[PDB]
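To start, the structure under review is shown below, and the notes come after it.
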Protein chains: 2
Amino acid sequence: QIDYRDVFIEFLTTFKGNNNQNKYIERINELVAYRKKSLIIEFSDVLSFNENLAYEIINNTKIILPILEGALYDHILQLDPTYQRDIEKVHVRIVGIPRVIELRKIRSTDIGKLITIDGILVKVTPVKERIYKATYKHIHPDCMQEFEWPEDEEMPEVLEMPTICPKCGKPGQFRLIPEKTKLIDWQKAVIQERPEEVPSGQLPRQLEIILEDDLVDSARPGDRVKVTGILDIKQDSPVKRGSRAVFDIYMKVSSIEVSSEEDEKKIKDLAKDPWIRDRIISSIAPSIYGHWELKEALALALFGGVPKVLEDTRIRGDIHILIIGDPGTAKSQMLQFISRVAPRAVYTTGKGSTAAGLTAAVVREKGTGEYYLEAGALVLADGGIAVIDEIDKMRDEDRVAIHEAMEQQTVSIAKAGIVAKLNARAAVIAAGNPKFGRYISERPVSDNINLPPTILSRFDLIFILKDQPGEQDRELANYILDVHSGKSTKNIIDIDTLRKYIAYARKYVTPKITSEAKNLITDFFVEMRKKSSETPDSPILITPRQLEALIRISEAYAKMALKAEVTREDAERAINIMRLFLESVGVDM
Amino acid sequence: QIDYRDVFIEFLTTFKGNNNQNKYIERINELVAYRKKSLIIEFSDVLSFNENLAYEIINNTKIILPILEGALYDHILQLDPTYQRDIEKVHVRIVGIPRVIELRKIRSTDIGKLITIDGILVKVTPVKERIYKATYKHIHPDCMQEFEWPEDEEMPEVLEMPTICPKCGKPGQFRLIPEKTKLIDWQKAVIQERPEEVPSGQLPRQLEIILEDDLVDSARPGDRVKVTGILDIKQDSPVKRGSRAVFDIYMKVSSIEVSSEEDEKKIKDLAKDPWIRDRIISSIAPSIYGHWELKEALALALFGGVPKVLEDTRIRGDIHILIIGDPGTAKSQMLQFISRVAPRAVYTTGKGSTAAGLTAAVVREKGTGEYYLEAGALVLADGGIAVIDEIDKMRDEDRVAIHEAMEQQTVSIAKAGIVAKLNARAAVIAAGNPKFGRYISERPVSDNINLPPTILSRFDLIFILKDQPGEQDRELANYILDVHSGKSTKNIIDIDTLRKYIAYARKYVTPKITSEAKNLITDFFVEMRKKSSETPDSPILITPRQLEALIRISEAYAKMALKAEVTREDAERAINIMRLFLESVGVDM
DNA sequence: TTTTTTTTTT
Ligand SMILES: [Mg+2]
Ligand SMILES: [Mg+2]
Ligand SMILES: [Zn+2]
Ligand SMILES: [Zn+2]
């Protein structure tokens, strides 16, 4: 009614950034350079420019937003006429709204308003095409005319074809012409409330969201996203009666963000510390007294070695950890911590997981009737960490399903007429108890660990945690009580920035192995194998996998400090933690 | 015959509460401040002010309620004109009326009248939106005018669109405009009759209830509620012919209360008793001769310690109790009691429960065809108590499914392509028999208890109940016979108010640990660990869990006395019952 | 036919 297009262009051209940079003229120019079709504007900036326009953007979104998009398209097309004939429509995507609604707490009064929802994305569909401007043909030996049907408008959520020909005025048959039809990319996804938000004793709620055009395929299942958009009622057949006055809610999304500049500077400044490795290790599960070898090993597992992908084969880069320990030894608490700190992790329990749930499930969809594949835990954990607590509670017949994923990092299935293989490039961090609950030193290591060697060799480090009371006891109790009282530790790396640091290291640091490090690894591996032949009753074998583990561990020691080369220091650190592991499983060098 | 709006406004503004407080203008102020759209009035106050108004409220509800709501809306908007343009309708929810029909016993003549139903809420749907005034648009190259269709009325339970356009007079197709459409929150729930109401040998009946607007999400599954409302007939498709002359009954809810003020003074005055802990303990299972240590343990488990939720981890606050005893030692009876007295509790049997039924089940809902998550017992008991009777009757391979819930207080599953973890912050109180039905004193404690160390360490206190005949026998018999005769115990706390006291204490009392109590706990814990290192054969270990249990128990003794600090007395009481526990399983100190 | 589940059943 009162047009804001000039207001919007003045906002774009003149809104000064932080250093008088013209934040949005820079974003516009960069958009045109890379030919991206979507301009993101912060809502706080709009409220800082024109309060009235910001109100219209939130409350009258459906119609004020395309007008702004048209003004932006015109301005862009003046800036560079070559945008025409490449992109016909741009988007004005509003990000960072003031108030976020908790998914469960939306009510009637939130429909039609532009709102934000924070939640975990659990499911997406393939990419489809939605018609927004149809072109029909009246089949009749008189008309035979093509016409755009959603005239002066746009095709609604429901699909409706005309009943009266607007080109002649005579009813009849209408055939859809796909040649002269205009479509937009379309994807349905489901987001559910953050686990910390689910009320006591209830199950998490879900909400269906719709992503169109360049929003399609912008996040993977498991990603915690912050969607901005508009709510509406889900119509499956509303033109017919017979009760059913009730509807579901969905969000048409205009903006989405997952999980970023000062963070890089901070992680770099952190890694200038000559003792940064010790810092990270002491930052691992800080409310747990002791278990430094385990904190080190878990930190290594967080960082991981370097995967080698070649012309014929590929070689695993991820580090697997196994902690077999007495009851009450902070195992599950540490595993909970690393699932929290890791940039991408999945938490599973040996008794809570199936063979199919951990790898891939073949589910018979009761709709079409046909069989389809669903990603299990190790596949969703691709690119991250999968934690298997209480791994001795898995059925062995179920547990062997992860052997392929642990070494070749693929889950390959051939079932119900479908043959496929998925990537399960996930690092396994596992914990369990010995055969008799606690470790029994009176018995050989073999019948006490009670795991096959085929899976033991898959583990780079295997520590046996014995809970033996000694002089440590008093210290322990004091530490625990200080934890209960609320006395947190100082000079630590907070879990969020530790996560950001791990993510950066994994994304950007690929350490190369130096010759001196390679010589130390070979020499220690030979010594390892010679000592291993001395006790063949041990179910802990020394295989080429252990040489690869020395590689991966030294690579991760380098990675942890952000180093681009694996120097002698990192090789020695690897040999030493390896030697600790071997001492615990009863192997003296 | 009398304009009841003036009477109602007089009731609100001038009704003196208990201490001449003007109860309802104060409730109006709180409602207007927090911008809530619903004012609760007790029916007894209305009957105490104006019998004729109360009679009109219950008997002539259908028309009297909107008039009163309009009067209240006018008054509210006079209090704060900013209420305008935020909320157009207020709610007058009358609570506690004396027209309470038992669920099974409703009949025809009770339809249309305002009645109350006391029952357990078992199932709810997600929160949906029911249209209550649609706005259509006539699609035709001549009309194209917008109009609200349910004109001069409101959309009925069935959804009906017009057949004739009122803006032109021409029939055709009508498009729903969700923008100009009016919606109300909608939620279907199921309530079933109280177990004391279920006829002999039959199954409990159920009834469908509908909660709209702010009534939505006002109770969780498991809650015993008292729903007030009006009954009506269920319509799934009634406008078309073809048989189906029979209808189901449901309640449109207007008011609901779960499970409330002077009780605070009652429990506070109770807590001034210098021996209040002994009173509570003697109020536990009053019909059972002896077993006072178990009664104490159950009282502690009812109260529970303080959970610590920190930056990285969280630390369990609930107290787990295990009673392993000879047959016929009043175990099941005491457990039944604590399930009755606990403000929220779940009762299960080792042979009656699954590993999936106790934690969480992956159910293939045959409607959507896809796999769905269902809360098991330990998840439903979040924030309360779950009692596992006959726990020795579980398969061990099934029982380990609760280990995670017992320590980390989450049930996490990964199956059929879905990964989730729910909160299971419930205290487990379990009982079972020894390996040989009765305890065998000629055989070691290890194979007599017949439980893994991994589950035993999860239990803060484990009592071995032997039924050995001595001088106790005659006293026992006399107590039993008096119980049969109907001679109840004096100087007792009735179960209903003891439940209320427990509720208040758990909700509001967070005991802090003093330095002296912490030092006492540390010393005793070190003594425990040395004494345990003396006995390496037992299945009862001493792990960090036992130190955490001393923390929880002393915290709970303070909580039981409503103390805000953990004094030396509470630490000493905790240490002594721990010492008793250790004596029963066989450790002298 | 696969999968989780409770159940009767090859
Ligand atoms: Mg554990
Ligand atoms: Mg029994
Ligand atoms: Zn025509
Ligand atoms: Zn019309």
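Note that chain B is numbered according to Swiss-Prot, with residues 7-265, 275-604 shown in order.
The header says X-ray crystallography, 3.2 Å.
Keep in mind that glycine also has a Cβ here, set from the backbone N, Cα and C atoms.
For B:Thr344 (ATP binding site), the same-chain residues 6+ apart in sequence whose C-beta sits under 8 angstroms from its C-beta are B:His306, B:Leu480, B:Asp482. The feature ATP binding site is assigned by Swiss-Prot to B:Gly340, B:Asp341, B:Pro342, B:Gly343, B:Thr344, B:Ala345, B:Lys346, B:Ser347, with sequence analysis given as support.
Marked as domain 'MCM' by Swiss-Prot: B:291-495.
Swiss-Prot gives this note for the published mutagenesis B:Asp191 to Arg: Predominantly monomeric and loss of helicase activity; when associated with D-189. The DSSP secondary structure for B:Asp191 (mutagenesis position) is strand.
Swiss-Prot documents B:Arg329 to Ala as a published mutagenesis change and attaches the note Impairs helicase activity; when associated with 326-A-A-327. Taking the Cβ of B:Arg329 (mutagenesis position) as centre and 10 Å as the limit, one finds 17 other Cβ atoms among all the protein chains shown. Look at B:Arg329 (mutagenesis position): DSSP puts it in a strand.
For the mutagenesis experiment B:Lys346 to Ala, the note given by Swiss-Prot reads: Sharp decrease in ATPase activity. Almost devoid of helicase activity. Cβ-based neighbour count (10 Å, all protein chains) for B:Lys346 (mutagenesis position) stands at 24.
Here the residue is the original one, while Swiss-Prot reports the published mutagenesis B:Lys346 to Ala with the comment Loss of helicase and ATPase activity.
DSSP assigns B:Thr374 (mutagenesis position) to coil in the three-state reduction, outside any helix or strand. There are 26 other Cβ atoms within 10 Å of the Cβ belonging to B:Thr374 (mutagenesis position). Record note (Swiss-Prot), mutagenesis B:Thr374 to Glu: Reduction of helicase and gain of ATPase activity. The unchanged residue is displayed.
Under the heading of mutagenesis, Swiss-Prot lists B:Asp404 to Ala and annotates it as follows: Loss of helicase and ATPase activity. All protein chains considered, the CB of B:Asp404 (mutagenesis position) has 22 other CB atoms within 10 Å.
Using a 10 Å Cβ-Cβ cutoff, B:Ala416 (mutagenesis position) registers 27 neighbours. Here the residue is the original one, but Swiss-Prot notes a mutagenesis experiment at this spot, B:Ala416 to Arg: Predominantly monomeric and loss of helicase activity; when associated with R-420.
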- line: Filtered by Cβ under 8 Å and at least 6 apart in sequence, the residues in the chain of B:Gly343 (ATP binding site) near it are B:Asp482
- line: Check: min Cα-Cα distance from B:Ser347 (ATP binding site) over mutagenesis positions B:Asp191, B:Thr374, B:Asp404, B:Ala416 goes to B:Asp404
- prompt: Counting other CB atoms within 10 A of each CB, which of the binding-site residues B:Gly340, B:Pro342 comes out lowest?
  reply: B:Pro342
- prompt: Using the Cβ centroid of B:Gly340, B:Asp341, B:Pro342, B:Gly343, B:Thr344, B:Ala345, B:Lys346, B:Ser347 as the reference point for the ATP site, which residues of the same chain not in that list have Cβ within 8 Å?
  reply: B:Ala446, B:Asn448, B:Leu480, B:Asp482
Message: If I restrict to non-local contacts, at least six residues apart, and a C-beta distance under 8 angstroms, what lies near B:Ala345 (ATP binding site) in its own chain?
response: B:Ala300, B:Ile303, B:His306
Task: Taking Cα atoms as reference points, rank the binding-site residues B:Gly340, B:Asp341, B:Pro342 by distance from B:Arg329 (mutagenesis position) and give the first.
output: B:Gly340
Query: Considering only the mutagenesis positions B:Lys346, B:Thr374, B:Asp404, which fall within 10 Å of B:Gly340 (ATP binding site) when distances are taken between Cα atoms?
result: B:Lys346
Query: Looking at the recorded positions B:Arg329, B:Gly340, B:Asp341, B:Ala345, B:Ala416, which ones have a CB within reach of chain A, meaning under 8 Å Cβ to CB?
result: B:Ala416
Query: If you run the three-state DSSP split on B:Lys346 (mutagenesis position), which class comes out?
result: helix
